[PDB]
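S.K.: To start, I am sharing the structure in question, which I have written as structure tokens.
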Amino acid sequence: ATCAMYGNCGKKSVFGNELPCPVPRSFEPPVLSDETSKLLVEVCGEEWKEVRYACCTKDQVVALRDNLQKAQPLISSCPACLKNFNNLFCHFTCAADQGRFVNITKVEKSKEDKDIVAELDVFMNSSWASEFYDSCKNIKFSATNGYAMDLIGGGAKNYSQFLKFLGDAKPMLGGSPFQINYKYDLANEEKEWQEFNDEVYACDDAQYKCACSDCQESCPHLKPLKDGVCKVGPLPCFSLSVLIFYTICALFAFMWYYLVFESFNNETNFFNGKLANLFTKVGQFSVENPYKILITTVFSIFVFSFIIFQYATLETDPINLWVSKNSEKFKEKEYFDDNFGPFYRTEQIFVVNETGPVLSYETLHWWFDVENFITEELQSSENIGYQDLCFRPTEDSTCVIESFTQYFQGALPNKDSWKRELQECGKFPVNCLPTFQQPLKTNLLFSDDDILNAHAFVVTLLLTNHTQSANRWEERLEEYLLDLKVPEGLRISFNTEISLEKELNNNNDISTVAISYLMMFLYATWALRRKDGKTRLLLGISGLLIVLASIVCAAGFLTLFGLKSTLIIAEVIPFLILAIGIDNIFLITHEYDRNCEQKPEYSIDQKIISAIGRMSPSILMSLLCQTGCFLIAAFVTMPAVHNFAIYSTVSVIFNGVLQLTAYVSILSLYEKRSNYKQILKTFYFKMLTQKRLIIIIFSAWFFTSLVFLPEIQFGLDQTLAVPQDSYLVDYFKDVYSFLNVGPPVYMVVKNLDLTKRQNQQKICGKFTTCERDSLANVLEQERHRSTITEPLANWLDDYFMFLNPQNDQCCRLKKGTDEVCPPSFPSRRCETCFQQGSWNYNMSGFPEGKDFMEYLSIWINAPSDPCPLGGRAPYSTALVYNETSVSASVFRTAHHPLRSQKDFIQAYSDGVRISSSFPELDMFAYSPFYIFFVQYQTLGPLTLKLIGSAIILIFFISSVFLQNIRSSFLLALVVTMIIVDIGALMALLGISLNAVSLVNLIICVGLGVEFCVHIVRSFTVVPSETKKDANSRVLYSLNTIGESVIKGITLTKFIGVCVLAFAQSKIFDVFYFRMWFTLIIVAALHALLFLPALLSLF
Ligand SMILES: CC(C)CCC[C@@H](C)[C@H]1CC[C@H]2[C@@H]3CC=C4C[C@@H](OC(=O)CCC(=O)O)CC[C@]4(C)[C@H]3CC[C@]12C
Ligand SMILES: CC(C)CCC[C@@H](C)[C@H]1CC[C@H]2[C@@H]3CC=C4C[C@@H](OC(=O)CCC(=O)O)CC[C@]4(C)[C@H]3CC[C@]12C
Ligand SMILES: CC(C)[C@@H](C)/C=C\[C@@H](C)[C@H]1CC[C@H]2C3=CC=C4C[C@@H](O)CC[C@]4(C)[C@H]3CC[C@]12C
Ligand SMILES: *[C@@H]1O[C@H](CO)[C@@H](O[C@@H]2O[C@H](CO)[C@@H](O)[C@H](O)[C@H]2NC(C)=O)[C@H](O)[C@H]1NC(C)=O
Ligand SMILES: *[C@@H]1O[C@H](CO)[C@@H](O[C@@H]2O[C@H](CO)[C@@H](O)[C@H](O)[C@H]2NC(C)=O)[C@H](O)[C@H]1NC(C)=O
Ligand SMILES: *[C@@H]1O[C@H](CO)[C@@H](O[C@@H]2O[C@H](CO)[C@@H](O)[C@H](O)[C@H]2NC(C)=O)[C@H](O)[C@H]1NC(C)=O
């Protein structure tokens, strides 16, 4: 054996550790003693048994042994690094070839004048150094909760710097006693010095595995790439698909140019015959008994008026309106609320210094004297302060105030060192535990982590609620904050849960809605004037009281069945009926009016029966089409959409009944007591010669609208939902601006044994032997791609760490018994529950049987003050147990800011995706907002089926009545053009797709068929007098049933809507005006210009 060093030669400094004694290479080391060999192998390993002629003695191994142990806690987390760390120094002093890779440089004289090496040069393989640095790269310290490389390598970033800290001459701070040159440049041809090269280990090594938290290699690297979208190029994939179709499709058509079956099976034929006879009897009975039918209608609007007012009439809460109770997300919310309690009521308050940082001597002193008012002496009318309602982690501990005031224990820190004191707490919240023993992250409290330069702070107050007493407290808080007089240069934007249920029901848009409908009545009376010029006000006024009587009858009839009328019903239902119910007034009146001429059945009562007989079949067929469209939506899942599907289907059926029996009686009565003597629709419509041009223009419009379809965005911005100029406008605009923390995410695990070792390894995140794709590792690796980018609050890891023997303060039991040893008995009789040699980082002595609970109860009740690892404060309400098994548990994770509607839907997908990413765990992710955004997942395919199925109904409900497949297909061809055209202006007009929009898009089909169905039927059931040809019939219908549309639904809904543009609410202006102003212009264009041109070319 050859050694360049051996033995010990005094010390280089008084009152200091001794220094090795350099020796030349000529000498040979003596045989090691028995004691030295046993100690050397124990500290280093079993591989040293073969070698028994090392270059170290008893005095050297003991010194080396002591120095290795002191560094053991730092690197004990990752055994791979620990082995490498000890291997380097073990071969430094005991390698038989010590001088081969260690070259002495200078020698000095010690206190005894012996030989002591001042410095030496050590050479090693570059790859070996990289592996060593890689092994200890990401080791995480326990107490510091941060990278352990800082303490061992001084924050080194490369192996060259890290190794230098090891070899640097630092006699102070327990460092090395001499300088060591870890050079990386040597040649093997010297024949005297060879770079050190021995076994090395890495994190990925199967033998010396390391926890994923301690090394990236161990973490699950599979992580299959997430992809659930179809986009190609700068446009959506469907847009490219449609555009590509036009190019290729046009090629086939261009080359070609350059180069009713219903007679059979007359069962349907007889339908058009008996139906007219049936309505003739209804018309006959409604004209011969006008009083018997009018009294009942007046009686019905009295009995139903009784019900809608007194017997029962109720609205619904925001949760009921939006989310269906059967949705899987809501079923999960009930489980979370039932077990882990409802989520806290959050009352955010923002203090903003627009042009600088809020933190100052004036504001810090001022806010402390206003945050001590809200949380101390703000008794509401019921005389309940915040303390009564505030949320306490446990009864002993005070409640939580997520504000920077909680730093300094809520007391003034004096105007001498506030800047310095606040900075320290933010960096390490553990050492500044608030009065509730819960760490406060700086991201939540402050907008900017700089703290001193932060431009605002968050004063979120969390209430556990006390059964409607909390609801009353926010009233005082809401009033109090508004009345606050903040100093110059500051502003307050706040929020309170009462705001959503209070601010929402505060709009005064009824003024504009009432006026708009008032104008509709005024025009309707003047639009019923006779051909000569007489004005039938009594008929129009009475006719408008029948359409408004159907709403009351339906709105009161359903309240008899327990249905609740949503606030949406107050707008959509009146609009639909005033359109369906106004067309029938003009069609029946004009048909009678045209029956005044031609003197068919001169008798006044006969002129009406003929009028009903001619026009009722189209009215009934349109009614079935509109009933079928809404009835389909009744199969939807959302309750607000489902609610409308039931109201409209009834508000329209009742309208049909009152527009064929009650109104006919009014018409019969009015005309009889009036006895009026019989004294551009053709000039312009003669332009029908431009048939091909109209089809081309309207066909190009449809095709161009088909490529903008996939550009529609989902979601409903809440900022517009509430009335404008509110106190929320400066909050919602500020929650997306100065808030850097997203909603909490609760990874609820259910029915997992969590006692047998096998199950514990699926949640471990800090131990080695646990499964690679555990709950923590998977969620740790998903912090970089998913929207869930905040550390997991793993209680299982904390519980096991609490048992660590090194944490003597945390766990302590009385000797000879399992009784706990609280701080009230500081006598040193108590010892740690787990022995030093039992607990290991590789889950060796961890509880497996009933002992898991024997220590979980001790942990969960730990004070948490003596040491940061405790259970009472952080994880007392996180897990549900019954002394035998953990029924369920929760791992709070939290989202990222989520400051847009697209992000909100994106966040929900991550919860559903991650929830399903674990097939071995009965797990689900709960966040407060998940229930609201459940619909948007299937809102894409859903609206295809609801609208796609409605079109088929139009083609099938109107096929029997028309008995002409060609005319029925065209009717369904123009009804689909309207929605597709309206479906592309939604993207262009900035109207999103949601429940509020989905219902509106359904009544576009219900109202789109209203315009076109009448014209198509008159084109197919023309009287024998007119010629039987495409052009003549089309011209006849527009003269006959075209004026009833231009002066009826078209203008009636266009005169009132135009004035409706002056609505103040942003939600009403977006989803209810920009969509009912587009279906009255798109449908009017498509029914009065496209349809006459299309039918002529049927
Ligand atoms: C004439 C107009 C004013 C009638 C509108 C009917 C309202 C009763 C509906 C329409 C859209 C609904 C909103 C659509 C979206 C949401 C989801 C959600 O919005 C939020 O701001 C909370 C989001 C979260 O919890 O993170 C809570 C209910 C709310 C505001 C809804 C409350 C009830 C609203 C305002
Ligand atoms: C069941 C099938 C075989 C019937 C074929 C008849 C078609 C003419 C129907 C079937 C589905 C319908 C579509 C279903 C849904 C929509 C979206 C909707 O427009 C939008 O604003 C987009 C909404 C969205 O889907 O996100 C209304 C028109 C459109 C394209 C419909 C147009 C007419 C379509 C293509
Ligand atoms: C202040 C300490 C706690 C910091 C630096 C962390 C770990 C210490 C204990 C480590 C870091 C580098 C290590 C180190 C470098 C050099 C020497 C000199 C050698 O002849 C004996 C081993 C010894 C002494 C070892 C073991 C102990 C040291 C000094
Ligand atoms: C807000 O921060 C600013 C620093 O950017 C504080 O200082 C004054 O800010 C106003 C603008 O609001 C300027 O007009 C003054 O010139 C600034 N003075 C100084 C000395 O910087 C400001 O006081 C802060 N607002 C508070 C504490 O209410
Ligand atoms: C504590 O709760 C657990 C979980 O609910 C109970 O264990 C379950 O008991 C049901 C029957 O009630 C079994 O079907 C399950 O297989 C058990 N295990 C799990 C993981 O659910 C346990 O019985 C409860 N302890 C007491 C004393 O009631
Ligand atoms: C966890 O690490 C401990 C500490 O090394 C291991 O304990 C030793 O395991 C070997 C396995 O054969 C036994 O021969 C020893 O008697 C055990 N004790 C000691 C002090 O060495 C334990 O095996 C490891 N377990 C796992 C699963 O890795």
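Swiss-Prot numbering applies to chain A: residues 21-279, 308-727, 738-1156, in that order.
If you're wondering, the header gives electron microscopy, 3.3 Å.
Cβ from N, Cα, C; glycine included.
Take a look at what Swiss-Prot says about it:
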- 557-717: domain 'SSD' (DOMAIN)
- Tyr718 to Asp: Sphingolipids mislocalization and no growth at 38 degrees Celsius (MUTAGEN)
S.K.: I'd like to check the chain gap: with 10 residues not modelled between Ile727 and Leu738, what is the distance in angstrom between their CA atoms?
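M.R.: Spanning 10 unmodelled residues, the Cα-Cα distance equals 20 Å.
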S.K.: Same chain only, sequence gap of 6 or more: which residues have a CB within under 8 Å of the CB of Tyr718 (mutagenesis position)?
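M.R.: Correct list: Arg584, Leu586, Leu587, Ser590.
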S.K.: Helix, strand or coil by DSSP: which one applies to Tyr718 (mutagenesis position)?
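M.R.: SS state of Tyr718 (mutagenesis position) = helix.
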S.K.: Across the 28 residues missing from the deposited entry, can you see how many angstrom lie between the CA of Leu279 and the CA of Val308, as a whole number?
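M.R.: The unmodelled segment spans a Cα gap of 31 Å.
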